[PDB]
Amino acid sequence: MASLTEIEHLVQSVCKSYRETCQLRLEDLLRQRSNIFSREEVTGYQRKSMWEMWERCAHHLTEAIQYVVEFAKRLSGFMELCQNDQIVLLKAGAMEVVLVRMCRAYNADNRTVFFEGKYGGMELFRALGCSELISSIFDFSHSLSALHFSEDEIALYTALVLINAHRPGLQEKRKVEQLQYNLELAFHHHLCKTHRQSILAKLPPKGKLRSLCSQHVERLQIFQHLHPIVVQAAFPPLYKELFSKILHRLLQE
Ligand SMILES: CC(C)(O)CN1C(=O)[C@H](F)C[C@H]1C(=O)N1CC[C@@]2(S(=O)(=O)c3ccc(F)cc3)c3ccc(C(F)(C(F)(F)F)C(F)(F)F)cc3CC[C@@H]12
């Protein structure tokens, strides 16, 4: 199945689907690099309440996930799978896709991320009280920066990150396995054509993405235990759905 032109068609279809669904153009993020939060501004974020910062972040993470749900809906063959499989893949892989995606909004020269209109270092998120999770995130973005990814590579890689046939709870495991193989051929083929297979060995292990997601849910349980009515009243429904319905309505569209 899938000949060389069908694989080359898949590549362009995945790359188009990601351009249509990335929250901000790479050019937009790159042009902002010199707009860094002032010392005073960082202190403002630091002085903010924990539950306020946590609301802000859950909100931003939900917007990011919403674009990943649209990227999945535009992925070739994803809408063909059953809703159970669609929701299983999105539940496990949505945070994961964002964790890879975020490298575009990171600056390895000054070690800063683009948050709320400006760039800022780790200390911006001090009030969250995650520390190990924030460092883990910042190291993960630093590690993907060393790869000097192209948009096409980030699109092909994230499609694979999402289309994982090993996710527990999949009903048609073979149907995921068929598409995951096709997407893998497209990724490797593109790498091969562009003389970029070198990156394959440097890519993060699957267990790195799993640890970051675990750290996320673990730190969320802790916060929720201290502030249950903040998570109840001020957290977005889709956030509580994936990390604590909406996905079915989001898929219908
Ligand atoms: C500018 C733009 C589009 O928002 C940048 N982005 C992209 O390009 C990505 F695809 C998605 C988006 C993006 O970077 N992101 C979407 C929200 C944001 S962020 O920008 O708010 C942020 C960046 C770095 C960082 F250390 C902390 C927060 C976010 C929010 C919360 C968490 C947490 F895991 C936390 F770290 F706080 F513990 C959670 F959920 F538990 F709260 C993690 C992340 C990492 C991805 C980040």
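Don't overthink the numbers, they just go from 1 along the chain as shown.
Here the Cβ of each residue, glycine as well, is placed from N, Cα and C on the backbone.
Per Swiss-Prot, the features are:
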- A64 to F (Swiss-Prot position 327): Completely abolishes transcriptional activity (MUTAGEN)
- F115 to Q (Swiss-Prot position 378): Completely abolishes transcriptional activity (MUTAGEN)
- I134 to N (Swiss-Prot position 397): Nearly abolishes transcriptional activity (MUTAGEN)
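Rounded to the nearest whole angstrom, the C-alpha distance between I134 (mutagenesis position) and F115 (mutagenesis position) is 13.
The CA atom of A64 (mutagenesis position) is located 12 Å away from the CA atom of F115 (mutagenesis position). DSSP assigns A64 (mutagenesis position) to a helix in the three-state reduction. Taking Cβ-Cβ distances under 8 Å and a sequence gap of 6 or more within the same chain, the neighbours of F115 (mutagenesis position) are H60, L124. Gap check: 12 residues are unmodelled from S244 to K245, and the C-alpha separation across it is 13 Å.
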